[PDB]
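Trainee: Provided herewith is a single structure, encoded as structure tokens, for subsequent inquiry.
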Amino acid sequence: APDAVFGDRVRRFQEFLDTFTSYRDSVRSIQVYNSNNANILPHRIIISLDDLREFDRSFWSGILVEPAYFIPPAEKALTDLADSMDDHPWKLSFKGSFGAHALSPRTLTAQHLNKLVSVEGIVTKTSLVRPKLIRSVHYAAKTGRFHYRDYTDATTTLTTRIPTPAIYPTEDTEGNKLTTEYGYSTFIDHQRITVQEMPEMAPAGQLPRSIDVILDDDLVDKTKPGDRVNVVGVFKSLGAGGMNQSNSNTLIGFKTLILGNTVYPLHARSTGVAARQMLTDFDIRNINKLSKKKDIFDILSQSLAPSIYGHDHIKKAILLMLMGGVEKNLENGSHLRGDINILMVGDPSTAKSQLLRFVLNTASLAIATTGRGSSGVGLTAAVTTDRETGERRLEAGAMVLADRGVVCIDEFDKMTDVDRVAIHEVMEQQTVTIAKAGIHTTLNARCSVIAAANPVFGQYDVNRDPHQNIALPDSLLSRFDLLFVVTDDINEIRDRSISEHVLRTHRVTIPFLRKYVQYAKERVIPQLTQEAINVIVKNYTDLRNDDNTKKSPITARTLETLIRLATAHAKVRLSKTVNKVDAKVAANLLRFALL
Amino acid sequence: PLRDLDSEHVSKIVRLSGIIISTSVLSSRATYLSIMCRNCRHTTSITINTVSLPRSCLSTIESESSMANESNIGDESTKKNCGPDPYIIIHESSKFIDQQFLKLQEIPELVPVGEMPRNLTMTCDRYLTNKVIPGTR
Amino acid sequence: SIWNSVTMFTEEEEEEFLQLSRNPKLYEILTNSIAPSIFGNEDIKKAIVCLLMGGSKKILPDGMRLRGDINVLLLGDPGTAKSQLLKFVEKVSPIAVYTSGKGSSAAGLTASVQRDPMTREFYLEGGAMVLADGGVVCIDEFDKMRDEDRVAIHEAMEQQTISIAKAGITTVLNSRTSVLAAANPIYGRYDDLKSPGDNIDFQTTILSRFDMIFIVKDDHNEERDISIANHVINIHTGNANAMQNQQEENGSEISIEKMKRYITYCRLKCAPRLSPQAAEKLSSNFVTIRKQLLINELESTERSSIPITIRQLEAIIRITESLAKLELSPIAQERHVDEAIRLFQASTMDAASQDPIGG
Amino acid sequence: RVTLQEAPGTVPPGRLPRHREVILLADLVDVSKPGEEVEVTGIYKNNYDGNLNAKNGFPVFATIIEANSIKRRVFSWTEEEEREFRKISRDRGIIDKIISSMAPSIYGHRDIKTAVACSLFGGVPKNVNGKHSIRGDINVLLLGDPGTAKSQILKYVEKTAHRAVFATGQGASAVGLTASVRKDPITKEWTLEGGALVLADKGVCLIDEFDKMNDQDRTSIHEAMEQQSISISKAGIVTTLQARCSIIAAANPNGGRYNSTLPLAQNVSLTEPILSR
Ligand SMILES: Nc1ncnc2c1ncn2[C@@H]1O[C@H](COP(=O)(O)OP(=O)(O)OP(=O)(O)O)[C@@H](O)[C@H]1O
Ligand SMILES: Nc1ncnc2c1ncn2[C@@H]1O[C@H](COP(=O)(O)OP(=O)(O)O)[C@@H](O)[C@H]1O
Ligand SMILES: Nc1ncnc2c1ncn2[C@@H]1O[C@H](COP(=O)(O)OP(=O)(O)O)[C@@H](O)[C@H]1O
Ligand SMILES: [Mg+2]
Ligand SMILES: [Mg+2]
Ligand SMILES: [Zn+2]
């Protein structure tokens, strides 16, 4: 029956929604889109706990400490507002500062039960999305009428209710037989996941802690295992902890879990989640203005890792790798690569690792690896596992996670043949093939690679040809688009200058650079032009028919590399077509790298 | 010494020394429960400080009011019987605590040769949880 | 460990530490305090003081991290008491792990990952390089260890992070640590007729990583032998247990626990920064050193076994900041640079035993 | 509950040793430990409960023995022995008197026997201001040609010492050399067990065939000898254990025969860091 407190809380939340007007127009926009586009959007809105606190502190604390009494009124108020303002029920999600209610699975104790919490962790295992039966519909042959029934369980609402275990109807009230209508029944999705403490925050040498989460309807497939997730939900207890009946066992307690209502994936270094930013009109105006200056490439290249001295060409190459080219697919089904790869060989104090870590820190999706750190299955994802459902399947590895991203390899020359043969396929076909007992599949691994290695004799020697100093298979070298050789030669003036630069350090910004690269990579797709065609033809002919000794061989991969660099420079320019200037820049850079 | 515990110490207070090797995860137990009978909606409460929920409805033995006697009968001659275990817990209005299990084993140095050591189980709760980690003496 | 430390100090402790800091003889008192039971090796002890103090870390706007720890290597003849220093440093530092190459019995040397015995999930099983985070690792027999450990340690000593990549886990850990390593020459004795590169038993490029190298030789000398013998028999007799220690504790020596607390206090409180005069002096010194090395190399037809790089410049910077810190001064003057350069010349520039260095 | 197995010696040729279960009550508990031969006087009776007779198959019954009396088929002293100790000590030549009394079943090897005496007695540890440790246990190494009674010497040391623990780098041994977390076959409980080094703290560890040892065992020996403490980080357990013990080892030269023309360092496969300790 109606309740006075319930009505008062409903009216108070209605006043809150009246004073704050953003959510009203958000709901109107959702309905407008769903009407116009018939894809359909769900009925859910996000509210600000900070605004709630500023408006009504008592109501704020009520939601925070006793959600079971304060949320359903708000949901009803939102539903009423939507149904009034239009020409399913709606749902709420919470953002803002949770204060002492932001915890981790280790610091989550019984004193938080029945309270709204926000946990952070790493998803360890997801469950299979199964439908749940809500309403059943039946048809009677003898009478030509349709009957129906409804079902519910304990986890569908916050407040406890008296169980009503209705049975599945097979007969009519009079004894007639019934026929089920699968097409007219109603089903809802359902999933369960587990969250664990992050590995970079849990104490070392101690076993981890974990907590279960239940998701329903439209929050059912928002994450994958191995992800960093922040979940805001209601910590709840269910059933009776062996109290009912004798149940002599006293070891077990009360089952607990979180009826999650908000899930957010978080980005982190060497993690499978791509970082994305929201672009404002101010950002777009600034980027578009900056596009028109001639030395844009120079300023952008210099912006990277300003703490390091020189290496201007290497910085340019890294920027080109970050921007990337374009990949082509033909109606036949053939695939043409569009990524770039970089290898650095140098003297043992040339900031190779510093640049590599900078790329790891700045790239939107990058994964870091060392020579012998990961071996065998860890790179190709060729591991096979199984659940208790009995089926075996695969769980992704380094390069598989690195799809559409970057892979940093440090101490490259320490690898082995068994995995260099594997990485050949990744660099060229951009694909991984697995054939084990009961598994025969093919996984996309479109990623770029940057690697560093040391010369055989400790220091690069000019008295010997490049082969004796590098000592890597020519087939492998052919796959790397760019190779650089860097040596430190003692010189009074250079040493002086590097000294002042380093002392200065020991006593365009990166976020804007990231926004720039995101927009450029997402929006612009240039095409080839006859001018560039001719320039690249001439340059490739000359390189293939010159006698100079080069640091790397020459194949058609070099021509494709010219194409990719020209396209990437055009992408930097944000022009819709490649140009003679871009072709010349690519040719100059490759010539410098080879000579 | 952990090897000298025997019958005479049952239910007494003892002092022991050892090394922690394993700590379980925190459990949940109830200290104040609010319960309701699912048939006649008779409510009550329980406080803990092996408690079990009532086996049968208490509204009969508890003659609260004169009108309660009438309410306990209706629809002609059918006697009122709520059934076995008619109570359900209301979780929105209950309080819980923390419980934990530990294992303690003799110092490996003094174990007799040729025999695996002896270990023992311990239970702690409330403010004695999350105080040590395995490997501590 | 770093997860159960204390970051609050009593007022009496703070006042006592301020009074001790104001002492002008604090440096000498600390040097005498480190391992009073060994004879000589004043430069080694001073290097250990600098190591325990540690430098100052910097975070740059672009994200580049300039580490602030110090790495020391002890090449030496057998039985020169170069292991007792390791053990004492372990015992005195607040967070320390002492281990040998190939790890310890049932304890790996680097971060290791395995499935949970119960839940079959990933978790860090151990590893000294991560257990000792924020502290000191005392590596003995540095010349015997596997290549994977070599690579992981090489990444740790500079980037202070360990990158993990496996079939179901990918993350970058934190391993802020200071490395004190001890190794023995091949053939059982250091030979003056061969380069230190040939005396060591691994890639000579590894020597480019450490900030200080101490090559200790066991020369034979009657009076030195007699003095050391007298010291050792005194220690065994126990007279040294009272003399020196129990008297110098009255003003001219520090208790081990008090020194530990003082190190923690200084670490948590102070973080010096250089001055332009020191900067210019350091730059001039570095340029002169590299000019001399280039002259000798161009004169010779071979490359030296002890190269000079920017790592050494940063090591000098870290050492001067370390010396400045223990006085709690928020700035370092050229008086600190003088001592830093003296220590550097004493320790690292024993490369004069290198052939193309001769000249 | 105890299990008694027939003594292997008495079994007639070609058959197997049988076994039975025994029940001990009250003060009869923890009177006999594994590895000793005992005589038990008790009552022989069925497991009359069994489980139940609804089981399929023949109606067979198990039997047990209820123990009434148990008997076995020392280093403490008194004033009478203490006065005799002092009297014997006051005599001259006591050192050689003792040395002549070691391993009487072996002929010669006076240097071996005196070294065993020294290592079996041991010195006194020292610690200056609690910041400079000096060990007091004496280590000996035996390096001899085949057929020299090194194993006999080690067995005598085991039989004579108060706390001696045996181990070997090859062959069957009741204990290994590395600490580990392992299941309990009967109680199904995880247990932390240290190596013979840890188990023999304040005692003596005997190692047979010292040169047939693998990487893990060599690392454990090196750690124990250098630091007298064994670290461990396994199954969420991070800790350190004391391993203050005296080591006696036996080995064989490379090729099975000593080459007197070369230094000892090149006659064995061990390495200086372990040899010097
Ligand atoms: N000097 C000796 N006096 C008496 N018996 C001896 C003597 N030397 C060896 N033996 C006996 O000869 C056999 C040699 O085997 P034993 O294992 O005891 O020798 P070992 O020197 O340890 O050699 P290894 O382990 O290489 O076989 C044993 O029976 C030992 O008792
Ligand atoms: N060109 C440079 N400019 C500024 N600093 C440099 C430069 N080259 C090297 N360094 C310094 O030298 C150190 C080299 O470390 P690392 O990157 O591990 O060496 P490498 O990359 O040669 O293996 C870095 O800490 C860096 O600060
Ligand atoms: N200068 C010294 N002063 C005092 N004791 C010394 C000295 N040099 C060596 N010792 C003695 O040598 C022992 C240390 O030997 P060890 O640690 O094996 O040498 P190393 O560390 O070079 O391997 C100690 O017991 C110590 O008393
Ligand atoms: Mg590097
Ligand atoms: Mg033998
Ligand atoms: Zn009832």
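By the numbers in Swiss-Prot, the shown part of chain A spans 16-53, 90-138, 151-570, 651-738.
Backbone N, Cα and C define each Cβ position, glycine as well.
Pasting the relevant annotations from Swiss-Prot:
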type: DOMAIN; residues: A:359-566; note: domain 'MCM'
type: BINDING; residues: A:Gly409, A:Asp410, A:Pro411, A:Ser412, A:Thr413, A:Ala414, A:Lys415, A:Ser416; note: ATP binding site
type: MUTAGEN; residues: A:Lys415 to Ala; note: No effect on MCM2-7 complex helicase activity. Loss of MCM2-7 complex helicase activity; when associated with MCM5 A-422. Reduces MCM2-7 complex helicase activity; when associated with MCM2 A-549
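How buried are the listed features, and what sits near them?
Mentor: In the three-state DSSP classification, A:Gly409 (ATP binding site) falls within a strand. Shown in sequence order, A:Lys415, A:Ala515, A:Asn517, A:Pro518, A:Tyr523, A:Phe547, A:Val548, A:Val549, A:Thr550 are the residues of the chain, 6+ apart in sequence, with a C-beta less than 8 angstroms from the C-beta of A:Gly409 (ATP binding site).
Over all protein chains present, the Cβ of A:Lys415 (mutagenesis position) has 23 other Cβ atoms lying within 10 Å.
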Trainee: Look at the binding-site residues A:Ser412, A:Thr413, A:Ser416 and tell me which residue has the greatest number of other C-beta atoms within 10 angstroms of its C-beta.
Mentor: A:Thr413
Trainee: Can you give me the residues near the recorded ATP site, meaning same chain, not A:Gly409, A:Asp410, A:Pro411, A:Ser412, A:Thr413, A:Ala414, A:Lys415, A:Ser416 themselves, Cβ no more than 8 Å from the center of the site's Cβ atoms?
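Mentor: Surrounding the site, in chain order, are A:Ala515, A:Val549, A:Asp551.
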Trainee: Could you say whether, by DSSP, A:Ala414 (ATP binding site) belongs to a helix, a strand or a coil region?
Mentor: coil
Trainee: Of these recorded positions, A:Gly409, A:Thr413, A:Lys415, which are close to chain C by the rule of a Cβ under 8 Å away?
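Mentor: Cβ contacts with chain C under 8 Å: none.
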Trainee: Do any of the binding-site residues A:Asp410, A:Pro411, A:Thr413, A:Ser416 touch ligand 2, in the sense that the CB is under 6 Å from one of its atoms?
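Mentor: Among the binding-site residues listed, those whose Cβ sits under 6 Å from ligand 2 are A:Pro411, A:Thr413, A:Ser416.
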Trainee: What same-chain residues, at least 6 away in sequence, bring their CB to under 8 Å of the CB of A:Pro411 (ATP binding site)?
Mentor: A:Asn517, A:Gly521, A:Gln522
Trainee: Can you filter A:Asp410, A:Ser412, A:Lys415, A:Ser416 (the recorded positions) down to those whose Cβ is less than 8 Å from some Cβ in chain B?
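Mentor: Near chain B, no listed recorded positions qualify.
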Trainee: What recorded positions in A:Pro411, A:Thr413, A:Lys415, A:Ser416 place CB under 6 Å from ligand 4?
Mentor: A:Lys415, A:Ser416
